[PDB]
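K.L.:
Below is one structure. I have some questions about it.
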Amino acid sequence: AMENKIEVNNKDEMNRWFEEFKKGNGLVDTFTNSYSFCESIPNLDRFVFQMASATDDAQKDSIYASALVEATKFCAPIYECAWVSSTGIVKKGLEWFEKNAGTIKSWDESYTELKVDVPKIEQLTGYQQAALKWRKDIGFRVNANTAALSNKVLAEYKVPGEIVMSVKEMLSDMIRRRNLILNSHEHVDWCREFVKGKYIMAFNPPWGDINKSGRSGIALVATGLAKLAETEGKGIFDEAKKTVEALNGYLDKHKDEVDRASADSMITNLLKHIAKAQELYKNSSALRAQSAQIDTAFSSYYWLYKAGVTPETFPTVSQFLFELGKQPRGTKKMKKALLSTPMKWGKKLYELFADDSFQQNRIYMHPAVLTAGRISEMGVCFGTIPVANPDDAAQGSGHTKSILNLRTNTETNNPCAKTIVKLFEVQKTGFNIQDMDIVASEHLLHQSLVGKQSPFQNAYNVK
């Protein structure tokens, strides 16, 4: 039968369930934080030799897909994975959404927009907050592996020698990437016309004072300018500086019809305001970057909601994901299956892909947007265990973020970092990392470095 065979509603009902299961399967934690089917550290060494013999960039995908399955097939944290796919959490998880449309409104409303363009900062933060709330109202956390983290920094991070050479490349790259990044409407509309080069606007702002105190409690010039940079960009600040320079030129050319005291109090201000705006913009990129991380559990339940999934038909999604983790199909075929499936959720889900939709950089993609890859995000949540026939988890379905369950402590030689880095090597010798917008191995490593020990923890607050 196709019913959710994991009927659990509370931690003890889950502890009880996990008990019977473990007494039937050979779960271990010799290499995993949470009990798993992992009997040995994954060996991706051959996947490199293969990638080096790939003729077409199409089979590099396969080799890569294969390396990926090899690393996660038997690393899934069954206890926490089951909880996430339990009848209680599945019902609560989906229903929370039926009663919280308002909370997810910003980003949820503009999904079509987020589906092609960079989200506004309010939508990002609205999502991160929504995520934190949903885990709270749903009683998601049953332990650290399902907890929302409070700040953490490296106590000790031991690196197996073998990966030492490559790790640096990753870090050298990651930091290279970081630096690369670094390099009532009237206040906006005014700073829109002004930044073009119309300096005489300075003489007559709608409110009459360049320093107008400002509603926000900050000069309307600095706030309006920043909001503008949000829609038009940092280049706006250079445009803003150029206008004041031209204005510097004008007053100078007519120094005699100009009041030198008033001219200086005004030009000094505009710089204080542009500078202010620059500080705010910087703070905003910092924030946007912190809010870029997708909450695996929350987003996955979100896509479930939209796809019209219901507690009764969830097992089929679990089967679907389980089989993809078992047999790396290729993106084109999977979509083909979603289109084909008689289940209504097949096409609804399909309608969620910004795969070809996204005009800009996927790096700037909103954490609630679904793509072929982000599918692997749902896989870890419900693919590791085919809910209808749980014992079939023995076979093993590899889903990318199961690696975080790889033990990382020194006594065991950080099998988690070691296998992550081996991946980067597979990827590094197959494609150009300088060329790629996103490197999966880099994110995982960042997440592990930050201290994630499970695919189900939320790290919004760490930094």
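Every residue number used here counts from 1 along the chain in the order it is shown.
Quick check of the header: X-ray crystallography, 2.8 Å.
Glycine is no exception: its Cβ is also placed from the backbone N, Cα and C atoms.
So Swiss-Prot has the following annotated:
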MUTAGEN   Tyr364 to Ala (Swiss-Prot position 374)  Slight loss of DNA endonuclease activity
MUTAGEN   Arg374 to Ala (Swiss-Prot position 384)  Loss of DNA endonuclease activity
MUTAGEN   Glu377 to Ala (Swiss-Prot position 387)  Loss of DNA endonuclease activity
MUTAGEN   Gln447 to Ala (Swiss-Prot position 457)  Almost complete loss of DNA endonuclease activity
K.L.:
Count the other Cβ atoms sitting within 10 Å of the Cβ of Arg374 (mutagenesis position), across every protein chain shown.
P.N.:
23
K.L.:
Could you round the CA separation between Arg374 (mutagenesis position) and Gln447 (mutagenesis position) to a whole angstrom and send it over?
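P.N.:
So the alpha carbons of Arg374 (mutagenesis position) and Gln447 (mutagenesis position) sit roughly 16 Å from each other.
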K.L.:
Just how far apart, in Å, sit the Cα atoms of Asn183 and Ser184 across 11 unmodelled residues?
P.N.:
32
K.L.:
Compile a sequence-ordered list of residues in the same chain as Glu377 (mutagenesis position), six or more apart from it, whose Cβ lies below 8 A from its Cβ; state 'none' when nothing qualifies.
P.N.:
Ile294, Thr296, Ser299, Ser300, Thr400, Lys401
K.L.:
Give me the CA-CA distance between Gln447 (mutagenesis position) and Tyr364 (mutagenesis position), in Å, as a whole number.
P.N.:
18
K.L.:
Restricting to the same chain and to sequence separations of six or more, state which residues have a Cβ under 8 Å from that of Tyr364 (mutagenesis position).
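P.N.:
The list for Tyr364 (mutagenesis position) reads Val118, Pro119, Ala292, given in order along the sequence.
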K.L.:
If you count Cβ atoms within 10 Å of the Cβ of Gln447 (mutagenesis position), leaving out that atom itself, what do you get?
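P.N.:
There are 20 such Cβ atoms around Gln447 (mutagenesis position).
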